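Student: Could you have a look at this structure, given as structure tokens, before my questions?
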Amino acid sequence: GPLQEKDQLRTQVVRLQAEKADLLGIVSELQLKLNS
Amino acid sequence: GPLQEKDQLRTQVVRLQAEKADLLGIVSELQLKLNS
Amino acid sequence: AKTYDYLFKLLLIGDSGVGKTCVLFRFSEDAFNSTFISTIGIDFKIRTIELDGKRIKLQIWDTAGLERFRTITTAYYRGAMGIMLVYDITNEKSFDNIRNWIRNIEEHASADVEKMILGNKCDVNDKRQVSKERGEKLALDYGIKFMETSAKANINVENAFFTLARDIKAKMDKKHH
Amino acid sequence: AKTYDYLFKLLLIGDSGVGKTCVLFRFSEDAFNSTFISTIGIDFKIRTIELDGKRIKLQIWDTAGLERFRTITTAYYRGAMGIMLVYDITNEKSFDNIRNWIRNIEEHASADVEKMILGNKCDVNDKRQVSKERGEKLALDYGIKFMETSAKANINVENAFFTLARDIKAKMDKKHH
Ligand SMILES: Nc1nc2c(ncn2[C@@H]2O[C@H](COP(=O)(O)OP(=O)(O)OP(=O)(O)O)[C@@H](O)[C@H]2O)c(=O)[nH]1
Ligand SMILES: Nc1nc2c(ncn2[C@@H]2O[C@H](COP(=O)(O)OP(=O)(O)OP(=O)(O)O)[C@@H](O)[C@H]2O)c(=O)[nH]1
Ligand SMILES: [Mg+2]
Ligand SMILES: [Mg+2]
């Protein structure tokens, strides 16, 4: 279905946005441990 | 529109998947510079 | 608002093709894909579960199994609080190599990291090469918990992660008190 | 297959609220949002353009402007090959602070990093506080290229990034020959 396809794509985006947020925090922290 | 909403969500996923791929490579490289 | 009370870093290791990504895909999104896409170095998924009324954020790192990625994946062991060691019950070689993956953990991870062995693809009964008894005995030899799993049929995937997370939380709570 | 021939790391810096995220949102996805969501530390977007028949991958880091995020954002300057310095033509304070952002670049980025000043929100004519002439003169004082932009009306956003990328590529090509 197209709405089931729509909701599954909406849920995908949310999950990818959540992973991106965590990875960005991880990048910022690793860069700070390096500048030491 | 729902199909314009569907295509825009499909394109979002592709872009987020591409950013995630790059961030994962960046994390792996920073961790390797740290283990030095 | 902050969406979790604990944050546990988990790692999946084991030979290429044993089902690490499929196991995680079942756990994090309740889905299975038969088409093999070997992991390029590392992949990453999040899921937040509840234990003892508390929100447990699981940051799960899915390593590539091929030796070519050893340098990249080894650098993820350091922070891990729980590690799934995965083999394929239809692939005796992947089971034999679990001993070498344990040595890799002991060389690169924390001494007190929580560990668990998964014999995956237990739905493929017709091609089993490693009995469940042998998997239990290997785990027993190392003092490590053991479970057979199926990402495809959704068997023990929930149990595996919840059990490993419960063991990390129990240890952490004892360190507080 | 590898999808690019050059990879340029770009940074956007400037006071909070000047439109760094909106400028990038216009460039990377051709969209504008009026609702302010201040950036938490750092954000990240990719776009691959073509120059001289070559594929140029732009990894663009959108820093937070608030001083509370100084420690986090400063650590991104080191690798940058091009930096957009953004102020708000309706906010004279954000323009005054461009001199301090230049000093921040000179303390933390490469000496030869490519730089560009953007006077953003040029569509808000009725609230302009900094003339275009003053923006040109500040840029001239520093030997830095200058453009007024509008993320909302899509003015000079393409021009800004393509120009900065062209300057990086020109320098890199001269270093090869
Ligand atoms: N029948 C069955 N097939 C499975 C199961 N788990 C994984 N597979 C199949 O096994 C293949 C390998 O799965 P992956 O999860 O990609 O393997 P991997 O361990 O991540 O391999 P690398 O990324 O190269 O380290 C895939 O084609 C899956 O379809 C399972 O539980 N049952
Ligand atoms: N009219 C108009 N408004 C704009 C323009 N660019 C940004 N804005 C508005 O200005 C506000 C701030 O924009 P942002 O891009 O989020 O600001 P920022 O520089 O990223 O701020 P920080 O993330 O806190 O550093 C938003 O509400 C936008 O709607 C523009 O070109 N024209
Ligand atoms: Mg995999
Ligand atoms: Mg912003």
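If you go along the chain as it appears here, the first residue is 1 and each next one adds 1.
We read in the header that X-ray crystallography, 1.8 Å was used to get this structure.
Every residue, even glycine, has its Cβ placed from backbone N, Cα and C.
Straight from Swiss-Prot, here's the annotation block:
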{"type": "BINDING", "residues": "D:16-22, D:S34, D:38-39, D:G65, D:120-121, D:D123, D:151-152", "note": "GTP binding site"}
{"type": "BINDING", "residues": "D:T21, D:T39, D:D62", "note": "Mg(2+) binding site"}
{"type": "MUTAGEN", "residues": "D:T21 to N (Swiss-Prot position 22)", "note": "Loss of interaction with MICAL1. Loss of GRAF1/ARHGAP26 and GRAF2/ARHGAP10 tubular localization. Loss of E-cadherin and MMP14 export. Stimulates interaction with RPGR"}
{"type": "MUTAGEN", "residues": "D:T71 to A (Swiss-Prot position 72)", "note": "Loss of phosphorylation. No effect on the binding of GDP or GTP. Localizes primarily to the Golgi complex but does not affect membrane localization. Does not translocate to LRRK2-positive lysosomes and does not suppress lysosomal enlargement"}
{"type": "MUTAGEN", "residues": "D:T71 to E (Swiss-Prot position 72)", "note": "Phosphomimetic mutant. No effect on the binding of GDP or GTP. Loss of GDI1, GDI2, CHM, CHML, RABGGTA, RABGGTB, RAB3IP, TBC1D15, and INPP5B binding. Increases localization to the cell membrane"}
{"type": "MUTAGEN", "residues": "D:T71 to D (Swiss-Prot position 72)", "note": "Phosphomimetic mutant. Suppresses interaction with GDI1"}
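Would you situate these features in the structure and describe their surroundings?
Tutor: The Cβ of D:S38 (GTP binding site) has D:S16, D:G17, D:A64, D:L66 as same-chain neighbours under 8 Å, each 6 or more residues away in sequence.
Counting every protein chain shown, the Cβ of D:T21 (mutagenesis position) has 23 other Cβ atoms within 10 Å.
DSSP gives D:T21 (mutagenesis position) a helix state.
Annotation note: D:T71 (mutagenesis position) sits in a helical segment as assigned by DSSP. Around the Cβ of D:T71 (mutagenesis position), the number of neighbouring Cβ atoms within 10 Å comes to 12.
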Student: Would you mind sorting out which recorded positions among D:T39, D:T71, D:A151 put a C-beta under 6 angstroms from ligand 4?
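Tutor: Checked recorded positions vs ligand 4; flagged D:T39.
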Student: I'd like to know which of the recorded positions listed (D:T21, D:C22, D:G65, D:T71) lie near ligand 2, counting only a CB under 6 Å away.
Tutor: D:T21, D:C22, D:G65
Student: Roughly how many Å lie between the Cα atoms of D:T21 (mutagenesis position) and D:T71 (mutagenesis position), rounded to a whole value?
Tutor: 19
Student: In the same chain, outside D:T21, D:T39, D:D62, whose C-beta lies within 8 angstroms of the Cβ mean position for the Mg(2+) site?
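Tutor: Everything else in range on the chain: D:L12, D:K20, D:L24, D:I42, D:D43, D:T63, D:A64.
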Student: Per DSSP, D:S16 (GTP binding site) is which: helix, strand or coil?
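Tutor: SS state of D:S16 (GTP binding site) = coil.
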Student: Within 10 Å of D:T39 (Mg(2+) binding site), Cα to Cα, which of the recorded positions D:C22, D:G65, D:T71, D:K121 are there?
Tutor: D:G65
